[PDB]
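Working notes, beginning with the structure itself.
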Amino acid sequence: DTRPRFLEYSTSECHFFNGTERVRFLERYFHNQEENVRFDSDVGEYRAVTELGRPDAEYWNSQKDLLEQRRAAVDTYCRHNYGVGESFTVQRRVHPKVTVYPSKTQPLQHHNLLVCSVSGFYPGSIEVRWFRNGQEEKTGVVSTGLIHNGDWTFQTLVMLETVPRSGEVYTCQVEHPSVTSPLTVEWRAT
Amino acid sequence: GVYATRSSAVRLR
Amino acid sequence: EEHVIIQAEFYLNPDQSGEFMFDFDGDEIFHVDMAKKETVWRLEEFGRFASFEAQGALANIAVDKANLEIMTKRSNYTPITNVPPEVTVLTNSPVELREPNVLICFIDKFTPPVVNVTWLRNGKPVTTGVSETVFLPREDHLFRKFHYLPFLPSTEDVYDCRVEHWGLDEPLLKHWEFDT
Ligand SMILES: *[C@@H]1O[C@H](CO)[C@@H](O)[C@H](O)[C@H]1NC(C)=O
Ligand SMILES: *[C@@H]1O[C@H](CO)[C@@H](O)[C@H](O)[C@H]1NC(C)=O
């Protein structure tokens, strides 16, 4: 199918700061990936983003009932919907699963890569550090970055490039909002 | 609780 | 911000496809099944704590459809530019032989929101236990999508996520096999 496509897209966005103490509402209208008109509660009226949206900004700003709907949206829509799902979104906390396993930077190599897997957690904010014999390892650390699984869970792999010596103990340390104390997992060279 | 919809406005014809 | 809630909706011609969904900090809270005219919660448990009138979404889609017709005329029938997706295949947890796991196919940064996705096991299409998300919003207004395939890890099975998009010259295949 090589027929031309035409896409009409719109978002109604609620931005929350310090709980619901500060709230900003944005309604945005798009056509073929181009935003052409928006309402920003900071302004209180529609504004054209591009010339193609100018007729609608003017038309919509002439409708007092529409504007007052949008001006009240931070309360009737944003703060309301925030309250509706607060218990299972804002207060959602899922403990990370933490495991450590050895790997290789390339085949035909000795085990020279330590992988700290941190998975299944929520929210996405996480902090993972490596230690060797009680000292933080800041060099040779590479990671997948934060990975979203698309199902209200996240994961990450934090890897340490190192050459383990006999008797060395490596520790992966994890901080996450679901806990008030760091999680630690040890790995021992055989 | 019930999630509210922000109705969309119809562009100028 | 500390949190962001987004109601995202689109209507697409000539496919006549519409979608309505709520997003919380990047995750889907729910979408509306246009066919069944029903609310679909991303996690089953959400439905026990909250509700939503799907009829409100259908009304917005009707507006989006009307607005599309108006914009298409105004822009002189300028077609959307295809932006082909990036695809990543991964597991949701470290793989252990004979330990049940889930393959994830992440389709990202594309538009229009139309895609054909096929899971392949050893080159053969597999549909058992598969699932998928609707099209999810991005800050750059491109889309993302997740496909899932539960599986029993083995050394004798390889996997591919095959993705078709009008922005691609050929199907894009992302591979997975057991790591040594
Ligand atoms: C569409 O075509 C009309 C008629 O020629 C023209 O006046 C208008 O500027 C065009 N709009 C575009 C190219 O966005
Ligand atoms: C998906 O496959 C169908 C045929 O079943 C085809 O008509 C359609 O164009 C394909 N979509 C994409 C995005 O390739």
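Along the chain as shown, the residues are counted starting at 1.
Header entry for method reads X-ray crystallography, 2.0 Å.
Cβ atoms here come from the backbone N, Cα and C positions, even for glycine.
Swiss-Prot gives this note for the published mutagenesis C:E38 to K (Swiss-Prot position 65): Impairs the interaction with HLA-DM complex, CLIP dissociation and peptide exchange. Listed in Swiss-Prot as a mutagenesis experiment, C:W41 to F (Swiss-Prot position 68) is described as follows: Decreases the interaction with HLA-DM complex and peptide exchange. Looking at Swiss-Prot, you'll find the mutagenesis C:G47 to S (Swiss-Prot position 74) noted as follows: Increases the interaction with HLA-DM complex and peptide exchange. A mutagenesis experiment is reported in Swiss-Prot for this position, C:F49 to A, S, V or L (Swiss-Prot position 76), and the note states: Impairs the interaction with HLA-DM complex, CLIP dissociation and peptide exchange. For the mutagenesis of C:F49 to W (Swiss-Prot position 76), Swiss-Prot gives this note: Increases the interaction with HLA-DM complex and peptide exchange. The structure shown keeps the original residue. Mutagenesis annotation in Swiss-Prot: C:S51 to D or H (Swiss-Prot position 78), described as Decreases the interaction with HLA-DM complex and peptide exchange; the structure shown retains the original residue. Quoted from Swiss-Prot for the published mutagenesis C:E53 to A (Swiss-Prot position 80): Increases the interaction with HLA-DM complex and peptide exchange. Decreases the affinity of the interaction with TCR by more than five-fold. While the structure shown retains the original residue, Swiss-Prot records the mutagenesis experiment C:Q55 to A (Swiss-Prot position 82) with this note: Decreases the interaction with HLA-DM complex and peptide exchange. Under the heading domain 'Ig-like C1-type', Swiss-Prot lists C:85-177. Quoting Swiss-Prot on the mutagenesis of C:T88 to R (Swiss-Prot position 115): Decreases the interaction with CD4. According to Swiss-Prot, the mutagenesis experiment C:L90 to R (Swiss-Prot position 117) carries this note: Decreases the interaction with CD4. One entry in Swiss-Prot concerns the mutagenesis experiment C:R98 to A (Swiss-Prot position 125). Its note says: Impairs the interaction with HLA-DM complex and peptide exchange.
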C:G47 (mutagenesis position) in three-state DSSP notation: helix
Cα proximity to C:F49 (mutagenesis position), best match among mutagenesis positions C:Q55, C:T88, C:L90, C:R98: C:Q55
C:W41 (mutagenesis position) in three-state DSSP notation: strand
C:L90 (mutagenesis position) CB neighbourhood, other CB atoms within 10 A: 18
Alpha-carbon spacing, C:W41 (mutagenesis position) to C:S51 (mutagenesis position), which is rounded to whole Å: 9
Inter-residue C-alpha distance, C:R98 (mutagenesis position) and C:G47 (mutagenesis position) (nearest angstrom): 33
Lowest local Cβ density (other Cβ within 10 Å) among mutagenesis positions: C:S51, C:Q55, C:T88: C:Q55
Distance [Cα-Cα, Å, rounded] between C:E53 (mutagenesis position) and C:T88 (mutagenesis position): 35
Other C-beta atoms that fall within 10 angstroms of the C-beta of C:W41 (mutagenesis position): 18
Chain B contacts among the mutagenesis positions C:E38, C:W41, C:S51, C:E53, C:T88, C:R98 (Cβ under 8 Å): C:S51, C:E53
Mutagenesis positions near C:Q55 (mutagenesis position), in sequence order, restricted to C:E38, C:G47, C:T88, C:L90 and a 10 Å Cα cut-off: C:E38
Residues from C:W41, C:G47, C:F49, C:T88, C:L90, C:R98 facing chain A - mutagenesis positions, CB under 8 A: C:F49, C:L90
C-alpha spacing of C:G47 (mutagenesis position) relative to C:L90 (mutagenesis position), in angstrom: 29
